[PDB]
Amino acid sequence: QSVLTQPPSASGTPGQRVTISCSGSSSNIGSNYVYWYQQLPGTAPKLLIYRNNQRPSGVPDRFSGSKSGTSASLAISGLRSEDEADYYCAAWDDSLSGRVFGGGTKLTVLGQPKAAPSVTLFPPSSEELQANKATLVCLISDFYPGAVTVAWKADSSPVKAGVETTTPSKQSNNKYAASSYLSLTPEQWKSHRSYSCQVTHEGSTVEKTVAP
Amino acid sequence: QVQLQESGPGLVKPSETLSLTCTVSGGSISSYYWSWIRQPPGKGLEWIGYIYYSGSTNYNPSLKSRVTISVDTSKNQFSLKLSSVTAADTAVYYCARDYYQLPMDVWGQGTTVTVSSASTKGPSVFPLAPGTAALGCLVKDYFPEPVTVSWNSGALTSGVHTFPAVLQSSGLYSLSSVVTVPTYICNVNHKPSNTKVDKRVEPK
Amino acid sequence: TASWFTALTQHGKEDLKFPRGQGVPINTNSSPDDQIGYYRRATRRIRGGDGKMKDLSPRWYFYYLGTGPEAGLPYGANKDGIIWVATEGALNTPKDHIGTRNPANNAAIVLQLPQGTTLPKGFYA
């Protein structure tokens, strides 16, 4: 090898232990140090382990690293929901004369209660309708798990075109939130007598209606 | 105390040359190793190279054909030069430092750079009129990323969620920022077009 | 610090010297062309329990030719604290393909000299 191979995902129950693997060759792990990094969504990587098993100041002592042969491992005891992040292994490579990363491992911590989403549908602004444009903004937030389907209705009629939607992302209180947009010409907004945003999650469904 | 900050272009036409620089405040260049790391949207990290004593260099051989990293001890900064940039070079670019035995112990915020023939365009912002109500403002039609949205000059943070932008078929981005509250003016900042636009949120 | 090998401690009072053809640390991943470089002396200041500064035994670090703190020094350039070594049959070329060591990447190699190497007085591992 000349690259580092990690499993793409991992998960575990809080309060317990989970480990992440990292496989390399004699040119990297088999000859040099291994270091680990944690990357929370939207942030830069943070050094967790250096020199195979040493902990920088501030890193919780529940993080533990090890190396043997051409493989390295990152152990996490007493799992906490705040440990949900991406984890990278990295090492120097003598063949490439450069530093090489692993693919990364998505860690998912479980045990979070299931919460219903809060959906808000916005009408087009008067300023937007002035510029001969009209957009419906359906905002979804405060739900777990992160599975959601959005349906748009135009006077009890389904609408497929002009629908753009986002993938559920994490918010500050460690829940999920997503948004959906409905591009519309001003005539169509005034034309129909009602527009609806239908969000389905855990089978439950919330529907918000807007009319000019 | 040591903090890093990347700066440079947010958009570069294909086949041109990417040129970012990183400014070190709270410490000096000294004899430390100063790296460049990039990460495409949704993908993994990739090490570009670092520079250290006597301006010595080490590059990832995959990018070695096109990369050039320099340092300037006077300005307390080091720069990246990536030539003949393709679409595969669109990523968030980080600078980092190796402090003796701790590699890449301090990172910068990372600056988003996109490679595209399209031109920069400032966004059109529109108010999202409203025991707890929700309000916000719509950042529509802009290129490229990112757009940073503050609320009441950064004084409002609680209940604020700036959703990830959406990519329309026209090639323009659009997002929305929302605040939960029982005067509110959102501030939109588009660096690539140098536009700071504020908007009142008038109830209806 | 940036040296690929450990230090050679100076216990006595004389400085580090080697006859011609000796002094180069063994490196399996280097070619007979590479076996040529220099040593560099360094002293240390310690603070004992007496609260008074004390000098420790000086240490010498090997650096391949054209690399390290004296990378821009030609072989044989007389200077106190720097001595030169070479194995017969090695080229006088800066070995930047070997470079220096990053303490964040790997450890320092245990400095080993082959059997039959002559060390001055006060020098022993």
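All residue numbers given for chain C refer to Swiss-Prot; the residues shown span 49-173 in order.
Method reported for this entry: X-ray crystallography, 2.2 Å.
A Cβ is built for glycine as well, from the same backbone N, Cα and C atoms used for every other residue.
Following the DSSP three-state reduction, the secondary structure of C:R107 (mutagenesis position) is strand. The RNA binding site feature in Swiss-Prot is assigned to C:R92, C:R107, C:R149; the stated evidence is experimental evidence.
For C:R68 (mutagenesis position), the Cβ neighbour count at a 10 Å cut-off comes to 9, with all displayed protein chains included. According to Swiss-Prot, the mutagenesis experiment C:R68 to E carries the annotation: No effect on RNA-binding.
A simple way to gauge crowding: the CB of C:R92 (mutagenesis position) has 10 other CB atoms within 10 angstroms, across all the protein chains here. The mutagenesis experiment C:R92 to E is recorded by Swiss-Prot, whose note states: Complete loss of RNA-binding.
C:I94 (mutagenesis position) has a Cβ environment of 9 other Cβ atoms inside 10 Å. Look at C:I94 (mutagenesis position): DSSP puts it in a strand. One mutagenesis experiment catalogued in Swiss-Prot, C:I94 to A, is accompanied by this note: Partial loss of RNA-binding.
Quoted from Swiss-Prot, the note attached to the mutagenesis of C:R107 to E states: Complete loss of RNA-binding.
The C-beta environment of C:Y109 (mutagenesis position), restricted to residues of the same chain at least 6 apart in sequence and closer than 8 Å, consists of C:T49, C:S51, C:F53, C:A55, C:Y87, C:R88, C:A90, C:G116. According to Swiss-Prot, the experimentally introduced change C:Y109 to A is described as follows: Significant decrease of RNA binding capacity.
DSSP assigns C:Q163 (mutagenesis position) to coil in the three-state reduction, outside any helix or strand. The number of other Cβ atoms within 10 Å of the Cβ belonging to C:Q163 (mutagenesis position), over all protein chains shown, comes to 5. Swiss-Prot gives this note for the published mutagenesis C:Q163 to A: Partial loss of RNA-binding.
Here Swiss-Prot notes a mutagenesis experiment, C:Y172 to A, with the remark: Partial loss of RNA-binding. Residue environment of C:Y172 (mutagenesis position) contains 9 other Cβ atoms, counted within 10 Å of its Cβ in all protein chains.
Listed in Swiss-Prot as a natural variant, C:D63 to G is described as follows: In strain: Delta/B.1.617.2. All protein chains considered, the CB of C:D63 (variant position) has 16 other CB atoms within 10 Å.
As a natural variant entry, C:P80 to R appears in Swiss-Prot alongside the note: In strain: Gamma/P.1. Look at C:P80 (variant position): DSSP puts it in coil.
What Swiss-Prot says about the natural variant C:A119 to S is this: In strain: Zeta/P.2. The secondary structure of C:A119 (variant position), as reduced to three states from DSSP, is coil rather than helix or strand.
Here the residue is the original one, while Swiss-Prot reports the natural variant C:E136 to D with the comment In strain: Omicron/BQ.1.1. Look at C:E136 (variant position): DSSP puts it in coil.
On its own chain, C:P151 (variant position) has C:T49, C:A50 as residues at least 6 apart in sequence with a Cβ closer than 8 Å to its own Cβ. Under the three-state DSSP scheme, C:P151 (variant position) falls in the coil class. Recorded in Swiss-Prot as a natural variant, C:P151 to S carries the remark: In strain: Omicron/BA.4.
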Work through the recorded positions one by one (C:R107, C:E136, C:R149) and point out the residue whose CB has the fewest other CB atoms within 10 angstroms.
C:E136
Cα-Cα separation of C:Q163 (mutagenesis position) and C:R149 (RNA binding site), in Å?
26
Take the C-alpha atoms of C:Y172 (mutagenesis position) and C:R107 (mutagenesis position) and report the distance between them in angstrom, rounded.
12
Residue pair C:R92 (mutagenesis position), C:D63 (variant position) - Cα distance, angstrom, rounded:
16
Compile a sequence-ordered list of residues in the same chain as C:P80 (variant position), six or more apart from it, whose Cβ lies below 8 A from its Cβ; state 'none' when nothing qualifies.
C:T135, C:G137, C:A138
For C:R68 (mutagenesis position), the one of C:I94, C:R107, C:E136, C:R149 that lies nearest, given that the recorded positions are compared by Cα
C:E136
